[PDB]
Amino acid sequence: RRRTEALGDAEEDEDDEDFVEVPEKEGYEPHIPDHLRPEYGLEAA
Amino acid sequence: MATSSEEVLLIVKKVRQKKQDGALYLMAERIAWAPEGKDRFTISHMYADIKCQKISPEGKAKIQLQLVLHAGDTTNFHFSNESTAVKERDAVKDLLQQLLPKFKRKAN
């Protein structure tokens, strides 16, 4: 399969349209999912 | 010059540039693309020469990135890596929006 099929390419050109503009972040950090905030207001015991 | 590779922050594999398979490497101060197994980057743009970027959105048969320079120039990068196409795209995308303004400071 795959190589036994007519799978060949020499004209798969890159789309030059339909690109969604990607803005800048500057002040951003990927970080990590934090849901361990000890500032809920119930941390009294 | 020519064969030069600074601190690579992002390494993306299988990236097609106008019917040419290669790899895209995000560097500390610039972005460069070179065909697979090549020491010389045929595409080299500093973040200071880029105005903004774009990405071929979901729905297209191929997920890609587009670098729009200051004069309206554009460099298209197709993530032909089926394994992490969308994933590497967003990685380059988010890191670009991160590193682009680091050098981009102009009114165009």
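So for chain A, numbering is Swiss-Prot's, and the shown residues are 390-434, in order.
Heads up, the Cβ atoms here are built off N, Cα and C, so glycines get one too.
DSSP classifies A:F408 (mutagenesis position) as coil under the three-state reduction. Of all the Cβ atoms in the protein chains shown, 20 others lie within 10 Å of the Cβ of A:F408 (mutagenesis position). A:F408 to A appears in Swiss-Prot as a published mutagenesis result, with the remark: Impairs interaction with the TFIIH complex.
What Swiss-Prot notes for the published mutagenesis of A:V411 to A is this: Impairs interaction with the TFIIH complex.
Its own atom aside, the Cβ of A:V411 (mutagenesis position) has 22 Cβ atoms within 10 angstroms in the protein chains shown.
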